[PDB]
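Asker: Quick one: the structure is below, questions incoming.
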Amino acid sequence: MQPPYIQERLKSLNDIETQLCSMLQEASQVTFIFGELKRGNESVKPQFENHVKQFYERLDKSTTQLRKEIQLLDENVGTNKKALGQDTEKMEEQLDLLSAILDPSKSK
Amino acid sequence: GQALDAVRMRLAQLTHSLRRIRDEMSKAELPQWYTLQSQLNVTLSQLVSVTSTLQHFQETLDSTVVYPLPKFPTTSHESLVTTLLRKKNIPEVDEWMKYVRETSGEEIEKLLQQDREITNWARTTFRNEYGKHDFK
């Protein structure tokens, strides 16, 4: 499996696009609510401020976190290799098989 | 005549752009999406410029009075004259805004001022929201 650092990096990226999807959804609801606000019912007027504020705060911190990720790219620089040992490990397992062949009491 | 000349040249280039987008859509194979977007945006902004310039010079167009040429023969070209003379809209747009008005349907004036205050309030609210977070 990959080293953990890459794991939380990909988790943060996934959070980033989920936040973008949430921003698009909230844009959909604010566009929806503005229609009836133009229609002329004032009951949903208080919800408009909350929706706008949450939309803007969702737009800002997502870009901020993505900026942090791109910054991490800046200092992460400088921080078949398996083949060099690959034959060796193959060697090992083959002899292990011979051991299983060599002992008739373990072939069950 | 200067205003109508500018209208002429701009509408001619708009028609040229329409002919362009036409003969690149008429091909049996659709080009790349990006070229279509570029053509769409260019032609559509050109239509915007057409609308704005036609708006600017309404007085010159209105002042002009239409009259057929003495040399132009109407006996043989009456069909051509009637073709340009007619101005009634295409019917589908007509019932289109008829259904639109049907759906839409001192009271009207005070709703109008209520819309004014909602517009101003929303503009101020979004100005405040933009000012809340530093975007630079």
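Residues displayed in chain A correspond, in order, to Swiss-Prot positions 1-79, 87-115.
So how was this one determined? The header says electron microscopy, 4.6 Å.
Cβ atoms are placed via backbone N, Cα and C, with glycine included.
Not my notes, these are from Swiss-Prot:
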- A:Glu17 to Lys: Results in a decrease of TFIIK and RNA polymerase II occupancies at active promoters; when associated with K-24 (MUTAGEN)
- A:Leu24 to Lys: Results in a decrease of TFIIK and RNA polymerase II occupancies at active promoters; when associated with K-17 (MUTAGEN)
- A:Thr31 to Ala: Impairs interaction with RAD3, reducing the interaction of TFIIH with the head module and consequently resulting in a reduction of RNA polymerase II CTD 'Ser-5' phosphorylation (MUTAGEN)
- A:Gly92 to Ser: Impairs interaction with SRB4/MED17 (MUTAGEN)
Asker: Round to the nearest Å and give the CA-to-CA distance linking A:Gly92 (mutagenesis position) with A:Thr31 (mutagenesis position).
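Answerer: One finds 60 Å between the Cα atoms of these residues.
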Asker: So if I draw a 10 Å sphere around the Cβ of A:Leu24 (mutagenesis position), how many other Cβ atoms end up inside it?
Answerer: 10
Asker: To the nearest Å, how far is the Cα of A:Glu17 (mutagenesis position) from the Cα of A:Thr31 (mutagenesis position)?
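Answerer: Counting only the Cα atoms, the answer is 21 Å.
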Asker: Can you give me the Cα-Cα distance between A:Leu24 (mutagenesis position) and A:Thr31 (mutagenesis position) in Å, rounded to a whole number?
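Answerer: Rounded to a whole number, the Cα-Cα distance is 11 Å.
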